[PDB]
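Remarks on the structure that follows.
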Amino acid sequence: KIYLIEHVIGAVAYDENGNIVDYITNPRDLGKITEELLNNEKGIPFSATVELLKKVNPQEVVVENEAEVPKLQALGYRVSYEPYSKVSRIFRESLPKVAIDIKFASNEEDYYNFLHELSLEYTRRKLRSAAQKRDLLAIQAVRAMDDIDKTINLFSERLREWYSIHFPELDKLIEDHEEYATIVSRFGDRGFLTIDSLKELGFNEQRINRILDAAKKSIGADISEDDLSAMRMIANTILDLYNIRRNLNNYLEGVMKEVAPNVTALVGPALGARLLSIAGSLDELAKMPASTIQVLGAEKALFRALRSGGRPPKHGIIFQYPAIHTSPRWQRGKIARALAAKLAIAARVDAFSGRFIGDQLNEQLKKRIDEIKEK
Amino acid sequence: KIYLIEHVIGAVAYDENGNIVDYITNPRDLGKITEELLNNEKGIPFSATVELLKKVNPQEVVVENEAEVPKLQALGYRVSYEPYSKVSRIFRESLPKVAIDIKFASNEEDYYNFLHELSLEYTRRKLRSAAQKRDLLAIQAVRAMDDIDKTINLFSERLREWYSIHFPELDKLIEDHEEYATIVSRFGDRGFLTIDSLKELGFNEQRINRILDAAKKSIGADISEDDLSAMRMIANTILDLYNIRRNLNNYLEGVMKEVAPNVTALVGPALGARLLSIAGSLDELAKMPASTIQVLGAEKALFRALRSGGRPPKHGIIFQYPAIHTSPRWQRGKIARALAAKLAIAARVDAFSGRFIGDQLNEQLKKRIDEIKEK
Amino acid sequence: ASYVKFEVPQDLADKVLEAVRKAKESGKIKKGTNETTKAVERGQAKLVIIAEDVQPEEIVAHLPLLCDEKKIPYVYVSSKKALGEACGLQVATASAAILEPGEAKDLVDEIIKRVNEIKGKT
Amino acid sequence: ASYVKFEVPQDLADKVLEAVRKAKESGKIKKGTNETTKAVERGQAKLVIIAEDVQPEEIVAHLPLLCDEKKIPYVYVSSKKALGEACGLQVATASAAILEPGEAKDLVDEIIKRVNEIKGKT
Amino acid sequence: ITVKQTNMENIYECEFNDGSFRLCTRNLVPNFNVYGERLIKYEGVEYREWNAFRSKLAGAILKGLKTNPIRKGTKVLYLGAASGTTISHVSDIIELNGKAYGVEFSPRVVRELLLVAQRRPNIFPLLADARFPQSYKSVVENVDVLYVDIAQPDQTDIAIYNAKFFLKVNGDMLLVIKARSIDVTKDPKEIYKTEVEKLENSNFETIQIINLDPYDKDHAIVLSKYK
Amino acid sequence: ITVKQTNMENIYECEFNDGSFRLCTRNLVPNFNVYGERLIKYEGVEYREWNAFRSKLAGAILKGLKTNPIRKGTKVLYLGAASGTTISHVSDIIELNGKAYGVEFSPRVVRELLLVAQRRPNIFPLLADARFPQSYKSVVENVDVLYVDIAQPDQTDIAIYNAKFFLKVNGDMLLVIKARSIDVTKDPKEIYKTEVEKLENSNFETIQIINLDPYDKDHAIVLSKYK
RNA sequence: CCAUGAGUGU
RNA sequence: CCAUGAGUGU
RNA sequence: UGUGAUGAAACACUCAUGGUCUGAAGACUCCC
RNA sequence: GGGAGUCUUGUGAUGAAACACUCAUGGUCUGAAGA
Ligand SMILES: Nc1ncnc2c1ncn2[C@@H]1O[C@H](CSCC[C@H](N)C(=O)O)[C@@H](O)[C@H]1O
Ligand SMILES: Nc1ncnc2c1ncn2[C@@H]1O[C@H](CSCC[C@H](N)C(=O)O)[C@@H](O)[C@H]1O
């Protein structure tokens, strides 16, 4: 029975006592060791290990890692694994030393110099494949979208309060922020509004007239061109941001269908991404029970209920789903529970590779919703 | 002795008993009444009243308003005023009726139709001169400036988190948000970065090299042109806001010097405006004690102290004054107290008219600060 | 001066300074423009005393406006040094307030009624 | 199926279904994929049972990963209808968990040791 | 649905599709709402839902206001008319006969009062400071009800001053006591007691004192008669 | 200013220009600071000011940690290295002789750990999940100290698992108990008792239990010896 | 920060 | 929402 | 309908109004 | 330690909790009935 060790130092064989029966030293090469460590994660044995298991011809071998076992069985040996074995410890107890003994480095001084730069290079490598995940861009974009949303609203509220010094009646006449902004942007003074320039936005015959009459009889302030352009800077920023938003929605749709098609099928690009952003990743979203996915967002609401034993939230960021916020209060809980349930399934098929099944999921959901509403 | 009444209805003279001795009815004209009511506020008598004080020739007259007294004395009469006099009440008790009696309207039906439209027009006029105050624009502007400040920071924070997927090393290398944004705006990919193009914005010899080396050895992610331009939309928005900010500052400076020069002499346009914003107006800031001015902003901190008897804030929005936030903690309360005192005087000379005296105010303030600093 | 609304004859001006001194002794006063302000804003003040020789006039200009809103009577004296030195200070004061008259109630009531007469009223 | 990590002989699969039934009676079990998930996340479960015929495979695919992080052992059975109907339900179940074995302690400890042997170990 | 009269003139209650009861008033301008309120037709007459959480008067009613001095053809001076929420409901109650004089000194808000007052001949808007009744002396007449809801520390004193100008002898005053804008430090319940005393030490006869809770935190309304 | 040794190796205190006392360590990379900390020269030697509010180890010291098992030339496995604030200080303490293996599984954060560990030959960064010591088995050795500050409900179990992998017999474990990330509902003080029992029910011999208050809310640190 | 009245965004 | 570690703006 | 029934507090903003510290000391120098 | 003066100070001495954001990690409902 041979206990086998894998390390940066190479591959060592030990008996049950803790004596080095035989060893094969690794090459002192950053490139190759890094790759074999990355490879060892998937179960793939070191090439120093392959050579060692040939030199010694052991009937029963035992390794450190459970992922290696089936690989070494495919190579011809009878194999098991012991986790925190006495031998693996015995090896590491003498690890400052046995680097010199098996001639991996001449002295301790540059065993560590090497090991340091391996660790530097080995994490540098992991840092890259973490950044290279496609879901991270979905997350950032939706976050920036929620920033823009927030800003559009802040500026539009500011603009209306501001521009209302000059033309106060326009505020209650234009519900839509984008329209409001377009007016302050395109015209300036209230006395510069004109019919055809307004017909061009989409304003119906009748409204144009109400706006113009409002401007004529306006009890607003007469103001300089310096003052107006100051306001107009905000208006143009608002308009810019609306274009950037729509651009970001399309970009987001592209990534979201690529990275999580099943989830996207259920709740759209934005809300799917939003759920990714609260969970942290797609793989984290997948690992969640529905009862979590149902309340993501709403954490203040959740932990209030958990601390005091009061009433929990019915829905977190899921509230944004058309079926929920439009539905009466007593139906919301059930629609949320059903959505979250399907979302969890959607996340898992998305995460663990499975090809698009969002159509039957939607159909299953809309069935459940139609039943809820017939009461 | 004649008790004189002024109303929309006209000018009526009563004896001490409450009997109409003589009256002169107003013209039923919205234009003229409104103006005479606006004028009455400053103490100017109705023109109907002038005619009435001639027809009757009274030795001792008594009016409703104390502002009228000196105006009627300049016109030749011995005059006083009684506030909530029995006579004034007697008149209003019969006011539905005595409109018809002095023939201001044929019936009650269109006394109230007229009075309704007078009220509508009389408030429409007041609403306008309210809107026409110049300090309101100073307030709005700084409020938008503060929104922009807030947003720049939100977006820059987002951009760095986002763009660092591609080029993580650039974040700790560029302190300045505007600079960071300029780089992502002009380049996107890190392999588009050049000694030439970077010199063309004034980055210094040594820094250009550290950037390019960091981009070369970057452990970032390789990413599509679609991904990068998404990010670059934010970068350009950030750049847009910086320009808009600088424009708003110059505008703000223009208005602030005009509307409150002495205040602006003390704390600058922005902070000056900011105080106006919290106070609501210049005249409101002018009515304040220093001990209020010193704490504006910081309301949460103040009322916490007032409810519990704890320690109060040394400074509210005033913290922004360079002499305060740069100074050590034991000097700050003194500096704040001295500033606020001067600001109260500054606001008051600014409010109750004209003169620039901001130079001595600054001189007195810097004397007080120099003393504080020598301990 | 322009923030002075009406004319105070020296007999009254002296009866005011007296009223203030007795109020230091037997009641509660506030001394200084900021403290006087707070006393009006809070509605505590029964009588407000403003000096005529304030040197930027605008320092106390807000008081007539403020006192009228809160319906607290105000009066003038000619010297700020004289009002402060009444107040129990060795320095000048621009404005002061009487919160509780104590042993000057009768003296104050005569003042708030003389300034009514030379203002209009009845 | 591809979410099935190792091979379970039918003798074991039956001893599993038995262990569960005794656990309904004398201990505490959790039934259903979402409730099984929470039991792992919370570290309450001693044994996790997963069905081999779940019909989108990925529904339970996260359990092997989750169970290994929290180091809770898991086992397979061939029929979901059989596991649910073990569970005291008349409908199927895709996965279940044993939180407290009760009168199945000996039965469970043999299972968590047989799945160790046919996994590697010693 | 069912609408029926209550103890008070032009004030109605609704039975609802689900079994809820909400106050409403008879719509003086049919088809038109001032805030977001529900419009309701019953037997070809339209009523405006009176949300208690917004209107202090609706609150006071739902807290059992004995007798409401605001009815058909009443003349009210309304201090602190604001955006027009409550005053629009007193306009409905008072009908074309009666008159409401809305005093309000915040221009930002009189902006929206204007719109309410255009549609309604009942209401006479006034942008003025309730501390100076001289500045609207010349537009108003004497009144039956002095309804006073103003955020001011000396709110009570302001109310009394307007009263001796405009309130008819034996008229009624509904005074809203805002504890937190008189003094956030003091106990709301100490404030209610000391303000009522100001009314009594004038000559107002305290009829009823309601606590507006659920509907308005740290608020109480006083009903009293001027002598 | 004055700097002098304490009871514990390579850990010093300063008398200040004003008369305050702050902890510091001997700077292994002079002229260079990891977070914003003050650099202090005294008798031509440079020290890094060790803020207790950031570093739970300094906190533990100032709360009277009996004996510190981290010294000159100690080998430490550091679970939850995060940005490198505390681990930089144990780098200083340990000096070029000893070694520190910094396990951390959050990339956003190992980003900044890299910069610390580049400048520092003592520190061997590892982007790995401390729940699977198998995934860093191949880089580390056995160690004297297992310093564990990881935000995880099963943080204690994780620590024990690493211990039987990498902790020398008679080695020491400094385990940070984060109550609010084990359970926000339970009482922090119940948690401290139950997690220490896990260590005892393995075979760790509780030496000292400290509560990190002022410096860290709802935290405790355990020092115990593995057998 | 507390209170009142009026609104906005996902 | 609570806690921990890292940072930003006026 | 355990591939989730039943119950059950989603999140982010803006404007207007009022409540908005303390109150007489501190620093120097000269004579025995 | 006793005595004496000078400068600044109610046009404010002395004392005394300014505000707004971002990232990372963990703590993240109920569980068999319904028409
Ligand atoms: N001195 C004063 N004169 C007139 N109005 C005042 C005032 N002080 C405060 N107010 C107003 O009082 C209002 C408080 S809100 C009043 C609510 C309204 N009555 C309703 O129920 O619908 C504010 O609009 C404020 O501007
Ligand atoms: N399972 C796990 N494995 C490795 N690191 C983990 C982990 N769970 C949480 N962490 C990390 O533990 C850290 C807690 S912060 C620790 C602070 C640091 N030791 C110091 O004092 O300076 C976080 O950075 C978090 O990402």
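Heads up, chain E uses Swiss-Prot numbers, so what you see runs 5-231.
This deposition comes from X-ray crystallography, 3.2 Å.
Cβ atoms are placed via backbone N, Cα and C, with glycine included.
In Swiss-Prot this protein carries:
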| type | residues | note |
| --- | --- | --- |
| BINDING | E:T89, E:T90, E:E108, E:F109, E:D133, E:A134, E:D153, E:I154, E:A155, E:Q156 | S-adenosyl-L-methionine binding site |
| MUTAGEN | E:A85 to V | Loss of methyltransferase activity |
| MUTAGEN | E:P129 to A | Decreased methyltransferase activity |
- Note on the structure: Of E:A85, E:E108, E:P129, E:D133, E:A155, the recorded positions near chain B (CB under 8 A) are E:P129
- Message: If I take the alpha carbons of E:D153 (S-adenosyl-L-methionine binding site) and E:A85 (mutagenesis position), what is the distance between them in whole Å?
- Response: 8
- Greatest inter-residue Cα distance in Å for the S-adenosyl-L-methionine-binding set E:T89, E:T90, E:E108, E:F109, E:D133, E:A134, E:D153, E:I154, E:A155, E:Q156: 19
- Assigned element (helix, strand, coil) containing E:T89 (S-adenosyl-L-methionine binding site), judged by DSSP: helix
- Message: Return only the integer: C-alpha distance in Å from E:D133 (S-adenosyl-L-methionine binding site) to E:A85 (mutagenesis position).
- Response: 12
- Neighbour-count leader, CB within 10 A, recorded positions: E:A85, E:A155: E:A85
- Query: CB neighbours of E:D133 (S-adenosyl-L-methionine binding site) within 10 A?
  - Reply: 15
- Return one of helix, strand or coil for E:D133 (S-adenosyl-L-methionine binding site), based on DSSP. coil
- Query: Any idea what DSSP makes of E:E108 (S-adenosyl-L-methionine binding site), helix, strand or coil?
  - Reply: strand
- Would you kindly give the Cα-Cα distance separating E:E108 (S-adenosyl-L-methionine binding site) and E:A85 (mutagenesis position), rounded to the nearest Å? 5
- Task: Could you measure between E:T89 (S-adenosyl-L-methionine binding site) and E:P129 (mutagenesis position) for me? Cα positions, answer in whole angstrom.
- Result: 13
- Query: Does DSSP give E:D153 (S-adenosyl-L-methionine binding site) helix, strand or coil?
  - Reply: coil
- Task: Give the sequence-ordered list of residues that share a chain with E:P129 (mutagenesis position), lie 6 or more positions from it, and have CB atoms under 8 Å from its CB.
- Result: E:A85, E:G106, E:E108, E:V114, E:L117, E:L118, E:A121
- Query: Within 10 Å of the Cβ of E:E108 (S-adenosyl-L-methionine binding site), how many other Cβ atoms can be counted across all chains shown?
  - Reply: 24
